[PDB]
Each structure stands twice: as structure tokens, then as C-alpha cells.
Amino acid sequence: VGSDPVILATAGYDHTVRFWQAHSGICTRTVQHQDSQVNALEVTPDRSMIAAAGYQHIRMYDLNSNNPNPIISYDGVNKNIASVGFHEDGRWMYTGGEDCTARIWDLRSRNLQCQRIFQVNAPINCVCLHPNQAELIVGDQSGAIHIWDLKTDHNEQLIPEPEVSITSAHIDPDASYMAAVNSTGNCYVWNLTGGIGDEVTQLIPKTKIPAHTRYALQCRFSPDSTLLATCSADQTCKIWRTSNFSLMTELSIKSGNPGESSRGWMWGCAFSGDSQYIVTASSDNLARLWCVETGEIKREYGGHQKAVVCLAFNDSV
Amino acid sequence: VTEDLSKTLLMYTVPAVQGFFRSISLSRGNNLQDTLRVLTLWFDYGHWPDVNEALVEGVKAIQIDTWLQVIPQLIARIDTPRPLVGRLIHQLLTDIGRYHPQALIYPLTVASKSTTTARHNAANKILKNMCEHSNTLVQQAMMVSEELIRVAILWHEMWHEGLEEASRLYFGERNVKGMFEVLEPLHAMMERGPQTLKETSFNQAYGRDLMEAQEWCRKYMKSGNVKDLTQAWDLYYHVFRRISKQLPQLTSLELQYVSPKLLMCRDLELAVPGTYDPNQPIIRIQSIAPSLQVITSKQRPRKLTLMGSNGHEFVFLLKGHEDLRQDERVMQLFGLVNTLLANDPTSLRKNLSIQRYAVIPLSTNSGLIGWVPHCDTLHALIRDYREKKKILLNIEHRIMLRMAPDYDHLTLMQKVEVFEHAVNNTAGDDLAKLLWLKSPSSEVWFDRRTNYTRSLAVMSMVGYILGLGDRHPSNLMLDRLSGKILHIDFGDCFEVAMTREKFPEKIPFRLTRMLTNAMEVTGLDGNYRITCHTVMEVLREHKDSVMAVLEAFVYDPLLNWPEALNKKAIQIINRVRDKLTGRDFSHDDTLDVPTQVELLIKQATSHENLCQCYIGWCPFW
Amino acid sequence: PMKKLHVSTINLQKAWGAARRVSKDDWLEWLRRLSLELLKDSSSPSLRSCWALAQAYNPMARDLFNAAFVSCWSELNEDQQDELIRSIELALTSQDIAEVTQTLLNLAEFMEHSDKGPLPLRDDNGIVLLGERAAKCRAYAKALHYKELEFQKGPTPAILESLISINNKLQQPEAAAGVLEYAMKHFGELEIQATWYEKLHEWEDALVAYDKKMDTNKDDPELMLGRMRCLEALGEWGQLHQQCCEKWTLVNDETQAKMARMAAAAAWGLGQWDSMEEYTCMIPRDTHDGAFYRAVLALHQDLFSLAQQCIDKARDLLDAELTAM
Amino acid sequence: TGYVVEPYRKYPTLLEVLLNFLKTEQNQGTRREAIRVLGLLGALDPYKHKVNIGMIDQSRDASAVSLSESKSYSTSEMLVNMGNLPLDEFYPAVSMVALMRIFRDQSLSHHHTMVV
Ligand SMILES: Nc1ncnc2c1ncn2[C@@H]1O[C@H](COP(=O)(O)OP(=O)(O)NP(=O)(O)O)[C@@H](O)[C@H]1O
Ligand SMILES: [Mg+2]
Ligand SMILES: [Mg+2]
């Protein structure tokens, strides 16, 4: 599956993980993920290994071989694991769980247990890391975004809205803007600080974006730091412009008939390096690839028997 | 400073006691509030002399029967360290027994079997004082209490429970000493020997195996080798399998097999449990039925029956594994709330009284529950409705399983996906249509639905203050005549279910969509919300009486099932104070009743809170 | 058992012969004959055995009217059922008698409970028809039930009007408040009319709204009636009597009949008994209100005999309403 | 005597009997006298009427010591209690209910022939 420079992976409740190519439109292979569902997917930066985070275990999947089983099934976390994240070299993999623990484990070794642990009062929603790989934004269920220092373990915590569940967070590669998204349908964007190791890493909030009137789930910056995509529970994803946070782009799957409502949420998004094609997952069994400029159905990845949740996307020249 | 404080307290307390006693004498029936206030003043300042003489004079002057309202609280402080307070408590209890032994024997019987030394010997002393003039009634109550405790849990029952617990301990906790501690009472009752036909049959069937296991245990702690332990486990497993296969066959117990003494006694002078009332003739235990129906639930209660001296059957549900003292005190608090709602004319007109039953604990593990007639559990009601309509009982649950067969294994928002899919694709109007169908006429339907909504609001707010959890549909019941809601199990009061590790409850009360649809079609913004506001105002204004009733939990080990115990109890009461005053949600802020009720309705209706509920709670319902 | 019996269809729809039934005696006789013929043509032998006793004892026929209709109805085919529905609709629509309407609404709710299902009385199972019939029949719990069925089928501001009205005429100001909150949440765009406050028992606000709407439209009937109702409820007898004197000279006689009740009440409150004599003339003599107010006038003039038979007539007229309610 | 309102409380069935007269009898004079008695006794508060007949009881509801209950029809009520079983068994049930309603009543002895 690692032959093509362009690769994406998909997973959900069907106890399987599927892989797709940009211009194929047909699943390459389906690999079983029995015994549990799946919450997150991520392809390592080196494009040699995929982490699938589900319930009480994180599974590792090869990218160059031909239809193997899971190769390393890490276990130990007593409850649901919610997020994944890798270093640029891929040795250290970050993660957050529903058991009030945000952890960092090893990948290039045979260690069978965690390497670093961090406590937080509430379960950890999706976690993300600063591009320089020296700071962690951890999103808890209590709404308190945690700034965690990798070189001093300093745990700053900012709650921009009391008693709400922040659902996801993402920081652009340029380390200029960072976005967080919660169940209130709001996108909170803060300016970064141009620090390296000065321990400052100050975050300066900006104007609030009423992204949705419904539970907003996944917010992600583009690799070019030009556009942001926020997909929510109202079957709507909005692609805001980083320049002014305006919007002329709607991503909806509403049938339009009141008798066909509750079709399914959009559960995630993934930009491309060029950032003109965006792939998102939709709990109506299906993943959709659109183009931001026109917002039309470029491809639909049929094959999932049950609903889809999480996606990963890696591309190369 | 301290001396002036004491002087001010005494000069503002002694007039308080005098006035309260005068008001109680002038009330004659509507005096639960005043009696509780007197008890609070007596407990907090009775040891002070002048307060002591004032209380003595008031007690001597005041009618005795009034104190029947507050028998538990008195016994909850029977072991007060202060000399004068304890002396007056004992004298008052002795008087209450002298004139009204029927009301006070059962709580005293419960207190006698207390592990605490002070409570134990005080209860023994008061029972001796009772005996001094009513030896017959005292021993009769003791005998019937012991026999009903015996019938509550058969030797089968406690042996099965102990074997189950040992299996968890040895394999789960690897606690062999814990196993020995758990088993020691079982060996103790073996040494006690059989005393009924069922006990003798169980002896002849399994006692030899049990003694052989005891012998390998003797070998174990005489040598210290797990080989003897495993030899014991062999017969433990065999007897456990035998008893487990036998248990479902005990669908109905005949008394002569399990308790011939109940059959021997007839035309008793003891009052039927939970029916004594000094203003009416005493209904007495004429006989006991020759067969007890048994429910197939996990705890296995017994549908016991009495034939009263008035010829009317009195049905009870006899529990053996639950602490019924909590249920009794919750019934007392419900009685206080009923008094409060009747006192206010606005709430009095609306019939906001909480339906309640009689709870008679017999020990720290067993008791009797009044079997309320013409009532159906919400689970049973919905089951009957869906069987009748050919709708499938678990339709929402299997819709969730179809969307996610591992529904329990998802993250929060994925669980919200599944839960909202199940809710939005199912009508959820079972209770509305069922209230309509179970009503003779639209007049009766409207009356029943008004009562249902108002009682649901009353119990929602009271349970929230009470922290009453585990409100699953089987724990709610509906009247076939009045329509009021009845809450029957109170084993998870004070947010106990909201802190347990496994499937913690994230809602204050049950307000699922099925209930809200049975309300006015316009929703819960009307009758329900307004009744909640009314009840919260009534409770917040009279929070002193609620705290007075709840002090019984402060000075008892009831919530344990020891300064840690006191710390936990005061923490729970602080939480209840926060709920009543309004500082529950944010300690730094106080909320008016509309705001608090809106927040609580949002919490009880939120899908994030509802989806996390354990599946058998039927949050989708 | 004895099996079923053939429901003679001809005589069955013949028993529903409301074509030439006009007077109250006619309609009571129609109800009696229908309740007897249902038993006579009942399919179940158990009911038909009671027909002979019902004939000589009508209350038996009244007791089994619902069951007798169920037995007769379950045998008819689609076309015969449709004819029966048409005749039932005609019976409900024809004349508003408390006894006959009460019996028919009781039958409707009985069929609603029965496994046969609600009577397909119209496209809406007679929900609208039965609701309005219950409303004007003084039986407001049935009216509430059918109005809530209307609401479930779809909420409209008119359904909210009627639902507030019914709930407050059931003495449920809290339910009416709930309906108001539903309106404000889901219909905040529309401007809440004066009739809402009138039915919410918000008499002061209702009067304010009626005044604010009347200044733009002089001499409007419905506005006048609502303003008078608000004034009577508020106890403003002086203003009510001033309004009555001002507008009595131009009101239509049909609407003057509606004027008369509140006019007489206000005049009594003040004490212009000649004005009461003038107003009570318009109140019909066949209504309890008319007889009672005529008795009041007679007593003020000290015609004790006249007031006595007026009170007797008032009781006789109130007998039907009291029996129905 | 002015013994008003109290008769409802001391005779809870009085109001029910007076109202039931309006349903049963047809003579206009008797009905007018029934209405006269109803008015003379007073228009009882519906809540007070419920209290008199016991549908609402604050003596037991507000009592601190709860008390156990002392036990373990119209055509519509008959259907409600009979809706579980078919109509074929409902017809004889309601027929017998009405027949017994007449038959226990001795004042209708002249119908007891046909009833049997
Ligand atoms: N007070 C009561 N009045 C009438 N029926 C009752 C009463 N208490 C219990 N029941 C009925 O008996 C059933 C079993 O009793 P219950 O109290 O549910 O025992 P359990 O299931 O062992 N308790 P828990 O595990 O705490 O839910 C109930 O579901 C009701 O049907
Ligand atoms: Mg149970
Ligand atoms: Mg229970």
C-alpha cells in the first residue's frame, strides 16, 4: 500500500481499517480491526507505519508489505484511548486517553509500556503538538486546554469557556495560529509566540468564530497554513480562511427532505500538502473527498459496511 | 468572647425551646417542623443546663404521641456523648415505649443489633425498660424479627453469596485472608446448627461437604499450603454449582419448611408492621399466610403476606440483602416534604404529595417494604405496552447495536452519535399512549397525567436534593388509579451512583424522553418546570427541616455501607446544603430557583449525560 | 360457543336516521332508538340477550351503547362502515344537545381505546370535529385530548390558542404558561395577540392590548367583546358600563345578544336596574343566564312569585348542563 | 338549620348521590329539588370534595410514619381493564356487569325476571 506517494487511511465501527488512493476511488485493501472500534488514525511522517487508536489498545499497521495482520498491538491503557501523534523522526508517539492520562510512548524500540505520563482532571479529547515538537496542546473534557512543556513538564491550563467539552485542537505548521473546537459549535483561534526554547510559548486569543449551532468535532489547519476546516455534528463542515476567518465554502450531506434527517455527522477532515483537496469521514458509512475551490463531490469511498469515524492522509511528490 | 457567645446562645435558645413547645402543643398534628426544630436545638444545646430544664418541662407538658413523628432521629442520637442529652433521650424513649410501644419497638430492635457498643447497650437498656411492662410484646417483636430475618435469606442464600464473594476475592483480589474473614460467619452459623426443616435439609444435603472444606481450611492455616485451599475450592465449586442450579427452583417458599414458628403463632397482639397509629384502632397480626411468593431478582426478596386483625390482607416485600434504614429515613424525609407542600396553600391545592410506603427495617441487612397496591413499574408498563402493540422491547438498544454493536466501547461523542440515532428513529411516545390507554375516560386521563407530571417534578427535585441515583425504569412505578410516580429503591442516595467507577451516573434525576413525552404536549416547560420551581422554593425556604431530618445520616454509620465516616457524612450533608441553598453548581455563586432548575433540567436532558448512563438504565427510554 | 350473529345492516344504518330529527325530544328519542337497535342488531349473542331488558329499562341501553356499537361496527365492511361514518358525522354536526353529544364523544373515545382503533370519522379521525364538539359541549378534557392530538400532528398558532384556552378552562394556569413558553420558543416571530392574554387570564395585559388595537379600528365587534370580557374580569364595572352605554346604540342585534350578559352584570355591579331590564331582554329566555337574570330583576322589583318561577325555570335549564358536566 | 357545607364532609356520599340522581331519574320536579339541595348545601370546592371521598388524604400523605394499604365499573372502565383480552370476551363481561347492576338492585325487581 506504500507504493503511491499519495495515501489515505480510513476507519470506523466496522472492525476494519481501509486504505484508499487519491485518484483510484476504490479501496486498496481492508485489514481486520476486530475486538473493538477505532477512534483515530495517523500515518507516520516517514510513511512507514500507521497507528490506529481504538479501545484499550493502539494497533500498528505496516505500510510497505502486502496484506499483513497487525504487527504491534500496544496494550495497557485501562480505558478508551482518544488521540495519536508522532515526532518528525517517529521515535516518540504522543497520545491522549479517556482515563485522564496524556501519555508519550516509544516506537523505535521494543518497550511494551509507556515512557511519559501526565495527569489532567478530565478525560482527554484530541491532542496535538507544536510543529517544533517541544510543546503539547492537550484538550480535556472540562474545556481547559493544557499547554504541556516537553522539556520542563510545565502544565499551563487555559479555560476559554467554563464547563464545556473541547473536542479537538490543531496548530498550523507555521506555528502562527492555533485552533480549538468544542461541543458548543465554536472555533477558538489564538496567536502563537515565536519562541524556540525560551519557555514563553504565549498564546494570545483572537475573535471567537461561531462555527456551528451543533456539536463541533474536528478542526484542522491546512499544511500551507492558509485554510482551516471545521467539521461538526450538524452534517456540516466549514472551511474558514485563515486570513480573516470569513467563509464561502459549505460541506453538507443533508438530503433536504425532513423525512430523511439524521443521515450522519462528519467526523473528521484531512487537508493535502497543496491544500486544494480535502477528505472527510461521514457516519453515513461513507468518506467524501471534495475540492475547496468549488466544493463539489470529487470522490466517494464506498465499501464501509458500517459508519466511519477517523481518517489519516499523507502525501508526497 | 466565648462566654458572651454562650450567654447569647442560651438566652436565644431557651425562649426558642419554650416557644416551640407551646407551638407544638397548639398544633396537634401539624408539628413535624416544630418537633424537628426542637430536636435540633436539643441535640446542639441540650447539654447546656437551662436548655435541659426547658426541654424537660416541655416534654413533661407536651403530648407524648407527637414524638412518634421523629422516632428515628432520637434513636440516631441514642448514643450521644453528652450526659444530659443522652439521659433525656433515654427517658423520652422509655416514655414513648410506655405509652406507644408499637411504634418504637422495631427501630429499637434494629438498634439493639448495632455493632457500636454505645448504641448496642443503650438499645438493650431501653428494650429492658420496655420489657419491664410489656415483656410479651418485646419478646414477640424480637421473635418475629429474628424469624423474618431468617426467612429473608436462606442458608442457601448466604452460602451462595459467600461463595461468590470468595471466588471474586481469591481470583480477583488474591486476598485469601479476606476469603477467610468472609467465610468465618458462615462457619459460625454452621456451628449454630439447623433450626428449621429447610436448614436441616440443607445440612443433610451439603453440610458434610462444607465441613470437609472447613477441614482442608484447618489444614491450610495449620500448615500453610495452597494445596489444601484448592482441595476446599473443589467442594466449594461443587456446592456452588448445586445451589446455583437449585436457586431458580425456589419460586415460592412454604413457611413450615423455612419457618414453622410463623405458622404456630396466631391472633397476635402485635400491630401489623408499619400500620400503628395512636388515633385509630390497632390492626394486629391475626395470622401469616402459608406461602411466600419469591421474585427472581438478583437480591431475591419475598412477597410476604399478613392477615390483619381487621381481616384485610397486608402484603409486604421482604428484603434480606439491602439496608432498609436508608429507605425508612427517605420515607420520613418524603413525609416531611409532604407536610411542607401541604402547609403552603398554593402547593396544597395542586396535590403535590409524594406517594410513599411503609419501611420496617429489622437489622442492618434486612427489612420489610410496604407493597403498594395497584402500581406498575415503568419497565413493566413499557414491556406490556410493547408486547401488546407487537413492538419489540429493546428496539432502541438494538438500533444502537446496529449502528455500533460495541456501543459501550466508544468515546463520548461517538456514543452521542449512537444515542441520538436511536432516539431520533424511535417515537418514544410509549408512556403517553400508555397513560391514555390505561384511562377510563379523558377526564380520568387528564387527572392521571396532571398527577403524573406533578409527582414526577416533585420527586425529581426531592431526589436531586437527596442525590437519589439509580433511577432506572424498574425503580420507578406508576399508579393505576392516581397516575402518580412512585420511587421504590433508595440504595444509591446522596450521589453515590454519581461517583462509582463503573458506569457513573451523570444526571441528577431521570428525565428521559419517554417521560417528557407523557407530559403536556407542549413539553416540560409548563406543569413540570413550574412544579419544580414550586417544590424547590418550598424546600429551600424550609431547608432547616430537611437538614434536621438528614442529621440522622450524620450520626449513624448508615452511609458507610472512625473520623473518616464523620468526614464523609459531613461532606454529603455539605453537598445537600449546597443543593438546597443553590451553591451546588458553582460554590462561589448562589443561584435562584429558576436558574438552578433550568441547569438541572439541562443536565438531566443533555445527551452527553444521558448516553454515558449504563444501558440497563434505559437512557433512550 | 353460540358463534356470532348477522348484524342486519339495513336496520343498522336506518337506526342512524338523523335526517328528520330536529327538536331535543326528537334527538333524545333518536339516541334511545339507536342504542336499542344496536343491541338488537348486535353480533354478539351476549349483548343481544340484553336487548329485551334494555327495551324496558333504558339505562341498560345507555350502559352498553359503547359495547353495542363496537359489536355492530366490527362486522360491517368498508362501504357499510363508510356510510356509518357519514351518518355519525351528520349526528355530531346536526345539533348540539348535551346528552347526545356526550354519548357520541364517549363512543369516540371508547373506539379510540379499543383495539379496533379510532373511528375513521373524517380524514383526521374526527380529531378536529370531536375537539370542537367537546369544546362547545362543556367537556374540556376530551377537547384537550383532541387538541393535543392536533398539536402532535402539527403545531400551529391556532392550536396553541385553543390549547391555552382549554388548559385554563381546566384550571391549569401552569399548563397554559407552558403553552405560552412553547409559543415564545417556537413562534417568537409572530406578535402575540390580545386573545392570548385574554385566555392566559392576563386580564390587565389583555385590556391594554385591546385598547391599543381598538384605537386603530373604531366599533369592531370582536374587539369590543374582548375588551368587555377583560373589564368584567378585572372588576372595572364603571368602565364596562361606560362602554356599554357608549356602544349599545350601534351593535348588531345578534352581537347585542352577546353584549347583554356582560352589560347586565356591569349594570348590576353599579346599580342601574333599568339598564339591567334593558339588557336582559336580549338574553334568551331558554338559557339559564336569561332566567337567572330575570329572577334578579324580579327580586329587585320585589315580585317574589315571579322571581320564584324564574328561579324554577333557571334550575330546569341548568339541569341539562349539570347532568352533562 | 343552616347545616351547610358540613353535610358533605360528614356524609361523603351525599354529593355523589345528589349528582347521580340527575343521571338516573327523569321527573323534572325531583331534578329541580335535587338542584335546590345541591345549591343549598353549597358549591363544594372540588378539592374539598376529593378530600371528603378520600382521593386526596393529607392525614396519611403528610404523616411521618407511613402506613400500609389495607388490600393486596363503567363500559369504558370495563374496556380498560379488559383491553388485554379480545372483544369476544369483553361483550359477555360488560353484559354481565350491566345485568348484575340491575339485578342486585331490588327496586327493579320487576325486571329481575328478564335479567335472569
Ligand atoms: N415498595 C414496592 N411496592 C410495590 N412493588 C414493589 C416495591 N418494591 C419492589 N417492588 C416490586 O418488586 C420488584 C423487585 O424489587 P426491587 O426493589 O427492584 O429488588 P432488586 O431488583 O433486588 N433491587 P435493585 O438491585 O436495588 O434494583 C420491583 O421491580 C417491583 O416490581
Ligand atoms: Mg429489580
Ligand atoms: Mg429495586
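Numbering, chain A: per Swiss-Prot, residues 8-324 in sequence.
Every residue gets a Cβ built from N, Cα and C, even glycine.
According to Swiss-Prot:
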{"type": "MUTAGEN", "residues": "A:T51 to A", "note": "Reduced ubiquitination by the SCF(FBXW7) complex"}
{"type": "MUTAGEN", "residues": "A:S55 to A", "note": "Does not affect ubiquitination by the SCF(FBXW7) complex"}
{"type": "MUTAGEN", "residues": "A:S72 to D", "note": "Impairs interaction with MTOR"}
{"type": "MUTAGEN", "residues": "A:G192 to D", "note": "Abolishes interaction with MTOR"}
{"type": "MUTAGEN", "residues": "A:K305 to R", "note": "Elevated assembly of mTORC2 complex; when associated with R-313. Decreased sumoylation"}
{"type": "MUTAGEN", "residues": "A:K313 to R", "note": "Elevated assembly of mTORC2 complex; when associated with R-305. Decreased sumoylation"}
{"type": "MUTAGEN", "residues": "A:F320 to S", "note": "Impairs interaction with MTOR"}
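The CA atom of A:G192 (mutagenesis position) is located 36 Å away from the CA atom of A:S55 (mutagenesis position).
It is 10 Å from the Cα atom of A:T51 (mutagenesis position) to that of A:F320 (mutagenesis position).
Among the mutagenesis positions A:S72, A:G192, A:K305, A:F320, no residue has its Cβ under 6 Å from any atom of ligand 3. Its own atom aside, the Cβ of A:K305 (mutagenesis position) has 17 Cβ atoms within 10 angstroms in the protein chains shown. Listed in sequence order, A:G19, A:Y20, A:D21, A:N292 are the same-chain residues six or more apart from A:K313 (mutagenesis position) with CB atoms under 8 A from its CB. Reported as a whole number, the C-alpha separation between A:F320 (mutagenesis position) and A:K305 (mutagenesis position) equals 16 Å. Shown are the mutagenesis positions A:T51, A:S55; the one with the most C-beta atoms within 10 angstroms of its own C-beta is A:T51. Here the mutagenesis positions are A:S72, A:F320, and the one ringed by the most other CB atoms within 10 angstroms is A:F320. Distance between Cα atoms for A:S72 (mutagenesis position) and A:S55 (mutagenesis position): 10 Å, as a whole number. Counting in whole angstrom, A:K305 (mutagenesis position) lies 27 from A:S55 (mutagenesis position) by their C-alpha atoms. Every protein chain considered, the tally of other Cβ atoms within 10 Å of the Cβ of A:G192 (mutagenesis position) stands at 20.
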